[PDB]
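Worksheet: the structure to be examined is printed underneath.
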Amino acid sequence: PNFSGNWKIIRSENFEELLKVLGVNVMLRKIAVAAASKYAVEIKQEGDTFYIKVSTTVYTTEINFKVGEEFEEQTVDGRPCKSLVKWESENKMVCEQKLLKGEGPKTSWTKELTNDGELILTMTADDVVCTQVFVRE
Ligand SMILES: *C/C=C(C)/C=C/C=C(C)/C=C/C1=C(C)CCCC1(C)C
């Protein structure tokens, strides 16, 4: 698996519907969808250790994890969570998340490297799945 790379988004499906579940009001959802157009993911993978940097025009966040060990990050709408990533197959991993404080929809995400050289990210909140497709820069 070579997840490593500089990935740029080419398609984003159901993102607004995802943010709706997460309680984001309509004007901010529209502004967020527009911001997801200028949006890049940088991945460094060594074995089952990952470094992931997610960037938009004005904001950037870094994620560090090892497959199989709990780490802390944030949900899509920004609330801290405990996360755990496992492989589903050679080139797909799934992350389950647990809210640190409080309650909300069940969130998770997946990353997959296709045989065509695309990266596919899915983000889920309850029954809503957002799919985003990236290609290498
Ligand atoms: C493994 C890749 C992951 C976990 C990517 C997560 C991506 C996000 C949490 C993206 C969030 C965004 C917003 C909350 C609004 C602005 C646009 C995005 C897509 C960068």
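To match Swiss-Prot, the residue numbers of chain A are left as they are there, and the shown ones run 2-138.
Keep in mind that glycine also has a Cβ here, set from the backbone N, Cα and C atoms.
According to Swiss-Prot, the experimentally introduced change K21 to A is described as follows: Loss of ligand-induced nuclear import; when associated with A-30 and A-31. Counting every protein chain shown, 15 other Cβ atoms lie within 10 Å of the Cβ of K21 (mutagenesis position). According to its DSSP assignment, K21 (mutagenesis position) is helical.
The secondary structure of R30 (mutagenesis position), as reduced to three states from DSSP, is helical. Experimental mutagenesis at this site is recorded by Swiss-Prot as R30 to A, annotated: Loss of ligand-induced nuclear import; when associated with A-21 and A-31.
In sequence order, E17 make up the list of same-chain residues 6 or more apart from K31 (mutagenesis position) whose Cβ falls under 8 Å from its Cβ. For the mutagenesis experiment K31 to A, the note given by Swiss-Prot reads: Loss of ligand-induced nuclear import; when associated with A-21 and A-30.
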Other CB atoms, at most 10 A from the CB of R30 (mutagenesis position): 17
